[PDB]
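Each remark here refers to the structure printed beneath this line.
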Amino acid sequence: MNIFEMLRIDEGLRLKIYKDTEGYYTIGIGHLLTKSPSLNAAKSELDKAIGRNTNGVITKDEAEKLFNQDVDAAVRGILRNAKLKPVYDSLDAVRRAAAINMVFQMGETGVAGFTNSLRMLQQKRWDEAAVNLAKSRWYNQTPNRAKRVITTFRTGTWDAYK
Ligand SMILES: Clc1ccccc1Cl
């Protein structure tokens, strides 16, 4: 297991434009296209991302190419964020993947509400952190995924993903 395999389980793989859990147009492995309700706007973002006229459909290779870029940018964003970097750097590699997972799903702005959880994580108060993490819109709206990510933070193992 690693961050790619982890997100591939949590995000799935779909080669046609679909709506994510929040109703936003998305493709591939959780590649958010736009928060606009316009499918035409989404199709434009897709074409822009792939570099060709896709007509709303992409290949597995293209999906994986976007996925690699998205993971890379998520991690790099963490390192560039003064509130996230110290916590991330304090973590072991397994819990780091859990951190990347969260940012991938909710973005840095979504993670901004988690200040108290991040402090507990930096403190390595794992059980307390896990309890705090579940007190969130995130957990309530995607409990099965949140439980997997939280278990990963709690234990520093890949138990929740087999
Ligand atoms: Cl970047 C991030 C997201 C969620 C928990 C910890 C960290 Cl460092």
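Cβ atoms here come from the backbone N, Cα and C positions, even for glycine.
Among the features that Swiss-Prot reports, active site, proton donor/acceptor is placed at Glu11, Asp20, with the record citing experimental evidence. According to Swiss-Prot, the feature substrate binding site maps to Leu32, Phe104, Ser117, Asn132. Mutagenesis annotation in Swiss-Prot: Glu11 to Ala, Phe, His, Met or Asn, described as Complete loss of enzymatic activity; the structure shown retains the original residue. Quoted from Swiss-Prot for the published mutagenesis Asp20 to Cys: Nearly no effet on specific enzymatic activity. Quoting Swiss-Prot on the mutagenesis of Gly30 to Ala: Almost complete loss of enzymatic activity. Listed in Swiss-Prot is the mutagenesis experiment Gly30 to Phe, annotated as follows: Almost complete loss of enzymatic activity. The enzyme is destabilized by 1.5 kcal/mol. The note that Swiss-Prot attaches to the published mutagenesis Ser117 to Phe is: 10-fold decrease in enzymatic activity. One entry in Swiss-Prot concerns the mutagenesis experiment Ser117 to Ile. Its note says: 500-fold decrease in enzymatic activity. Swiss-Prot documents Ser117 to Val as a published mutagenesis change and attaches the note 50-fold decrease in enzymatic activity. The note that Swiss-Prot attaches to the published mutagenesis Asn132 to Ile is: 5-fold decrease in enzymatic activity.
Swiss-Prot feature annotations superimposed on the structure.
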residue : record                 : Cβ within 10 Å
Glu11   : mutagenesis position   : 20
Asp20   : mutagenesis position   : 16
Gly30   : mutagenesis position   : 21
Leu32   : substrate binding site : 17
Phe104  : substrate binding site : 23
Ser117  : mutagenesis position   : 23
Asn132  : mutagenesis position   : 18
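Here the candidates are the mutagenesis positions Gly30, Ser117, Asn132, and by Cα distance the one nearest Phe104 (substrate binding site) turns out to be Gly30. Of all Cα pairs drawn from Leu32, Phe104, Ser117, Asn132, which the record names as binding substrate, the longest spans 27 Å.
According to its DSSP assignment, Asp20 (mutagenesis position) is coil. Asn132 (mutagenesis position) and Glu11 (mutagenesis position) are 24 Å apart (CA-CA, integer value). Closest to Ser117 (mutagenesis position) in space, going by CA atoms and restricting to the mutagenesis positions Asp20, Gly30, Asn132, is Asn132.
For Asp20 (mutagenesis position) paired with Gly30 (mutagenesis position), the C-alpha to C-alpha distance reads 8 Å. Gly30 (mutagenesis position) falls within neither a helix nor a strand when secondary structure is assigned with DSSP, and so counts as coil.
Annotated pair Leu32 (substrate binding site) and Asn132 (mutagenesis position), C-alpha to C-alpha distance, rounded: 27 Å. The secondary structure of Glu11 (mutagenesis position), as reduced to three states from DSSP, is helical.
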